[PDB]
Amino acid sequence: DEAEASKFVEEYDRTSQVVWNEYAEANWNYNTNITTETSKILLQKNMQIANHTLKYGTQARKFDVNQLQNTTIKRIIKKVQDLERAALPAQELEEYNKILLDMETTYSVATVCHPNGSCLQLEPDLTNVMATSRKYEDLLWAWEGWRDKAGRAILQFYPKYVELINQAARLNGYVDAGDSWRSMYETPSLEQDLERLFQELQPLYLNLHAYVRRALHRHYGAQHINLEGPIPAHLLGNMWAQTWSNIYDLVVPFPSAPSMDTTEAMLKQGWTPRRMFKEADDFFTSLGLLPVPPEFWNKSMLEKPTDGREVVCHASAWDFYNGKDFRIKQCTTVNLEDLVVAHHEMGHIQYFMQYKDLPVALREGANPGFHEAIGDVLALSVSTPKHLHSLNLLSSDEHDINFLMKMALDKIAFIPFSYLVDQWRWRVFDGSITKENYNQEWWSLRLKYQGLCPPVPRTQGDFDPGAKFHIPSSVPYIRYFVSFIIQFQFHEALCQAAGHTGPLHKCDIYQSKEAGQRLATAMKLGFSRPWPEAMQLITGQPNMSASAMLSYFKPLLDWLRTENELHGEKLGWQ
Ligand SMILES: *[C@@H]1O[C@H](CO)[C@@H](O[C@@H]2O[C@H](CO)[C@@H](O[C@@H]3O[C@H](CO)[C@@H](O)[C@H](O)[C@@H]3O)[C@H](O)[C@H]2NC(C)=O)[C@H](O)[C@H]1NC(C)=O
Ligand SMILES: *[C@@H]1O[C@H](CO)[C@@H](O)[C@H](O)[C@H]1NC(C)=O
Ligand SMILES: C=C(C[SeH])C(=O)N1CCC[C@H]1C(=O)O
Ligand SMILES: [Cl-]
Ligand SMILES: [Cl-]
Ligand SMILES: [Zn+2]
């Protein structure tokens, strides 16, 4: 009966703690030291963790969730009925694990070598190149090189990963893996919800896109930039053209109101990775949110190790399910871009900390977008000129439009990219897209949503999606599209809670205890209630809505329209 359901839930949570704890360490030992031994150990703890998942998932399914009074118990047991990969037969489960690990190693150890010299790693050698070069051919070298090395080598692994994860999903009662992922939002209208949100941010993006294309035309020359066509994917200052802030100089609305070189200022002033995470820590405490435990500074990996040992460089935050041990792993570089990433990751840690008293089953984000948005909200305030000037990294209507542009190159530009990744991935999981149409359909979406074309035509053998961490790493990506919309909603709520008046882009919530209180009450819920309840606690209303973001950039939209009009731009790509 009911009494048996809660004994079960209590038994699940305590054994899950221990086992999830042993898994995370082994996972961490591999991530921060990629070698054969750590892999072998990670592969072994995988069987263990699966042995545990099966035992408890099998039991959970013997419960009729319908007969259960307590909703909290209802929801845990229902979640425990999802075995994930552990639904797989033992041989396929061991193959599946091997595939993932092989895909992750492949991605993380890949290099792009000059004919007779330097071999370059994605972080930060290729990343730096993408950000800083303005020579069409060097950009192309790195763009194509990364795709030829990480992309192509992921291709051999992907169709079978796809086969196995779909089988896992069908074995857990889903139609395919994407359906399973989407299910994490508990929102049957998810797809239409996101599509409507995407349509709302269009005038803003089409206008950004056209303005940026006009500037690229001006720097790279008419022969390379068609003013009525897609932008070559390699000129946006970022390996994936996902954020465009690194070409700010080429696009600056008013060079007449020049801005400081932040990276100069950071390096010159003895900024360090440690100091960047310490300032993020300080920002969270200014709000009366939790500080990171001493142990965090002992255990984290906040910069690229010097050992000559391979690591997964891509930033991640780690909950050890201890209530005590929390870590970040980042190959942090000293620039403004990674300052923002350090806040993003610190929002993860803060979320682990707020909900650490919940049962581990419910130790997760209200939805995955919420988990991604926390740190970004604070970073919206960090990124203000008034906050940046106080960090000694910066020094007036002109400056205001420059700021919004800077922010727009980061935030608006990512909207179609974050929409596209899982539009392609869902259509792969459900069979619309086969290993023969992988790359072509990836670029039909790059064109449709982002207005990009590949600068080099793609050939059979290319698997460009394999060149983005999340594909080989099998981490869903819609979470980030949801993150970008909602964080603006959170920022607007927190700003009004903090008493601030007038144009929303001028808000800085540093030290606002009222804002900290809203986020905290929301984060403590973990995954115990459906997300609209947290949405409500923060914003006073239950929906996702693009309105705050439209409102944040409204002055920029006006300026972009005027400006694209007078140059006679033709928005979009025919
Ligand atoms: C269904 O079962 C759950 C889980 O056993 C019940 O939720 C739990 O309810 C207790 C008592 O309301 C909560 O404790 C409270 O929270 C804090 C910290 O523990 C404390 O300071 C308060 O004074 C109070 O004791 C507990 O947090 C809560 N647990 C969870 C995971 O939500 C729930 O009440 C049951 N529902 C019904 C309708 O009986
Ligand atoms: C890398 O792995 C080896 C052997 O598996 C281990 O002894 C060593 O501690 C690891 N290196 C670092 C820096 O942790
Ligand atoms: C910060 C992370 C690691 Se959780 C990340 O991967 N981000 C942050 C936003 C989307 C994105 C990306 O790399 O593309
Ligand atoms: Cl690409
Ligand atoms: Cl997600
Ligand atoms: Zn994140």
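Here chain A follows Swiss-Prot, giving residues 645-1039, 1044-1222 in order.
Recorded method for this deposit: X-ray crystallography, 2.4 Å.
Heads up, the Cβ atoms here are built off N, Cα and C, so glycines get one too.
Record features (Swiss-Prot):
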- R791, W1090, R1094: chloride 2 binding site (BINDING)
- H988, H992, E1016: Zn(2+) 2 binding site (BINDING)
- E989 to D: Abolished peptidase activity, leading to increased levels of amyloid-beta; when associated with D-391 (MUTAGEN)
- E989: active site, proton acceptor 2 (ACT_SITE)
- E1016 to D: Strongly decreased dipeptidyl carboxypeptidase activity; when associated with 390-K--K-394 (MUTAGEN)
- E1016 to V: Abolished dipeptidyl carboxypeptidase activity; when associated with 390-K--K-394 (MUTAGEN)
- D1020 to E or A: Decreased dipeptidyl carboxypeptidase activity; when associated with 390-K--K-394 (MUTAGEN)
- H1118: active site, proton donor 2 (ACT_SITE)
- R1127 to Q: Abolished dependence to chloride, leading to reduced peptidyl dipeptidase activity (MUTAGEN)
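Recorded features from Swiss-Prot, shown on the structure.
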{"residue": "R791", "record": "chloride 2 binding site", "DSSP class": "helix"}
{"residue": "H988", "record": "Zn(2+) 2 binding site", "DSSP class": "helix"}
{"residue": "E1016", "record": "mutagenesis position", "DSSP class": "helix"}
{"residue": "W1090", "record": "chloride 2 binding site", "DSSP class": "helix"}
{"residue": "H1118", "record": "active site, proton donor 2", "DSSP class": "helix"}
{"residue": "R1127", "record": "mutagenesis position", "DSSP class": "helix"}
Subject >> Additional residues surrounding chloride 2, by Cβ distance to the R791, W1090, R1094 centre under 8 Å >> reply: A877, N1087, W1091, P1102, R1106, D1110, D1112, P1113, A1115
**OP:** Round to the nearest Å and tell me the distance between the Cα atoms flanking the 4-residue gap, namely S1039 and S1044.
**Re:** 11
**OP:** Taking only the Cα atoms, work out how far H992 (Zn(2+) 2 binding site) lies from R1127 (mutagenesis position), in Å, as a whole number.
**Re:** 13
Original post:
If you take the centroid of the Cβ atoms of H988, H992, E1016, the listed Zn(2+) 2 site, which other residues of that chain have their Cβ within 8 Å of it?
Top reply: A961, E989, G991, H1015, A1017, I1018, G1019, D1020, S1131
**OP:** With a 10 Å radius around each C-beta, find which of these recorded positions (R791, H992, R1094, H1118, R1127) has the fewest other C-beta atoms nearby.
**Re:** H1118
**OP:** Pop the Cα-Cα gap between the residue listed as 'active site, proton donor 2' and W1090 (chloride 2 binding site) into the table, whole Å please.
**Re:** 14
Original post:
How many Å separate the Cα atoms of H988 (Zn(2+) 2 binding site) and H1118 (active site, proton donor 2)?
Top reply: 17
Original post:
Rounded to an integer, what is the Cα-Cα distance in Å between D1020 (mutagenesis position) and the residue listed as 'active site, proton donor 2'?
Top reply: 19
Original post:
Does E989 (mutagenesis position) have same-chain partners at least 6 apart in sequence with Cβ under 8 Å from its own Cβ, and which are they?
Top reply: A959, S960, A961, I972, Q974, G1019
Subject >> Number of other Cβ atoms within 10 Å of the Cβ of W1090 (chloride 2 binding site) across all protein chains >> reply: 26
Subject >> Other C-beta atoms that fall within 10 angstroms of the C-beta of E1016 (mutagenesis position) >> reply: 23
**OP:** Filter the candidate list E989, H992, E1016, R1094, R1127 of recorded positions, keeping only entries whose CB is under 6 Å from an atom of ligand 5.
**Re:** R1127
Original post:
In Å, how long is the longest CA to CA span across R791, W1090, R1094, which the record gives as the chloride 2 binders?
Top reply: 15
Subject >> Distance [Cα-Cα, Å, rounded] between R791 (chloride 2 binding site) and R1127 (mutagenesis position) >> reply: 24
